Amino acid sequence: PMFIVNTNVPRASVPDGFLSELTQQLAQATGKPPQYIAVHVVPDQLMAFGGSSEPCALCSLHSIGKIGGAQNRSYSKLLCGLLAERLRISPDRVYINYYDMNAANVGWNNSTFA
Amino acid sequence: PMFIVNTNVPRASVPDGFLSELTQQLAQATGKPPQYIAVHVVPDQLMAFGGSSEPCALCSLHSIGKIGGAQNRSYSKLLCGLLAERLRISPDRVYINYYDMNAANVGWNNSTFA
Amino acid sequence: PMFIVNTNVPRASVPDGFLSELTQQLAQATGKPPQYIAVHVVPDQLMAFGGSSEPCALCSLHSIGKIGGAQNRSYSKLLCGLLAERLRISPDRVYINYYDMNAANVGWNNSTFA
Ligand SMILES: COC(=O)C[C@H]1CC(c2ccc(O)cc2)=NO1
Ligand SMILES: COC(=O)C[C@H]1CC(c2ccc(O)cc2)=NO1
Ligand SMILES: COC(=O)C[C@H]1CC(c2ccc(O)cc2)=NO1
């Protein structure tokens, strides 16, 4: 899986083990082995949510399977929880796009997962 | 809705009220309340369009509904208009990907919109 | 087509004709004229792949058509080859998301391709 977080929160406000925690938590949540998890955090971004400059996050989670109504709701609780606790971002200022990728559409190691 | 603009235009060339203008214009265009609009501008990017380094923009608009043939054509006129006027980017050097998101695939405030 | 590469590799490690090479190689691979190819490289990113901070890349290729099982496998060989040779990124630390865009969902020059 691939998880990206774009936020206006400063680089200095991102805890040092944040990428590791996301990797571990997402592996547990998705049931996918930690080795397949890719995490990307982009701080100091120029962004607004509802016209406000307060802390916010625009994210996305891509995964071959493990994406659905029920699963996405628990991912949002997990993710908003982490962003709130570690980055101090209010849950209502977070958007997460979920993508159920077809294995033939995910390239890795000179080929695709299909 | 979520609108992202990635551009090679320098940070200093992004007008101060640009995110607010985008928020207000997108709300009117989509019919979605301003409070739900998230905007993200990423300047100083390393990019090329057609092999040229002249000013260009790679964008995306995600929305639950309000995405379609007709709607997308007007969004393009609105967006290219704003990028041309405020960022001085030629309309033919702008790409915008539109995504009609399923409500169950958009996380917000510890849950999803489904 | 639109190709984006996000990587933790430093800005200084990106060869100066990299965007041009990607443009030329992608035009040949996709059969699309070079003038329609947009390339975007984002170095110095805060990312982890499998919990490791070693060089890695998270990419995506959007195209109206020219996306499929067979095509995606050759794009992956081409792309991982380039990332390995120019950015020294191991192929197994590269993810590429492929998107077959509907023409009505791609805005360009005040309209869409539909
Ligand atoms: C070994 O099979 C897997 O479970 C592979 C993993 C990797 C993956 C994935 C999906 C989408 C991406 O943008 C990146 C990685 N999804 O599942
Ligand atoms: C009243 O509820 C809404 O209309 C909510 C808005 C917010 C939204 C949306 C979709 C996709 C995103 O990446 C971000 C926001 N779509 O609709
Ligand atoms: C002649 O028509 C084309 O080949 C148009 C090109 C442009 C294109 C494309 C798709 C998705 C993008 O985000 C940007 C460009 N795909 O094909």
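The numbering of chain B matches Swiss-Prot: 2-115, in order.
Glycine too: its Cβ is placed from the backbone N, Cα and C atoms.
Copied over from Swiss-Prot:
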ACT_SITE  B:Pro2  active site, proton acceptor
BINDING   B:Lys33, B:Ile65, B:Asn98  substrate binding site
MUTAGEN   B:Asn111 to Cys  Causes formation of interchain disulfide bonds with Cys-81 from another subunit
B:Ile65 (substrate binding site) in three-state DSSP notation: coil
Maximal Cα-Cα distance (Å) across residues annotated as binding substrate, namely B:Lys33, B:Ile65, B:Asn98: 19
Those recorded positions in B:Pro2, B:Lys33, B:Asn98, B:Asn111 whose CB falls under 6 A of ligand 2, listed in sequence order: B:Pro2, B:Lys33
Short-range recorded positions relative to chain C, from B:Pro2, B:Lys33, B:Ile65, B:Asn98, with Cβ separation under 8 Å: B:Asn98
Residues among the recorded positions B:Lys33, B:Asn98, B:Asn111 that border ligand 3 - Cβ under 6 angstroms, in sequence order: B:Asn98
Of all listed recorded positions, namely B:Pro2, B:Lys33, B:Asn98, B:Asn111, those lying near chain A with CB under 8 A: B:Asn111
Same-chain residues at least 6 apart in sequence whose Cβ lies under 8 Å from B:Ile65 (substrate binding site): B:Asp101, B:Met102, B:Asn103, B:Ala104, B:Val107, B:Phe114
Proximal residue to B:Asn111 (mutagenesis position) among recorded positions B:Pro2, B:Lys33, B:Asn98 (C-alpha distance): B:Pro2
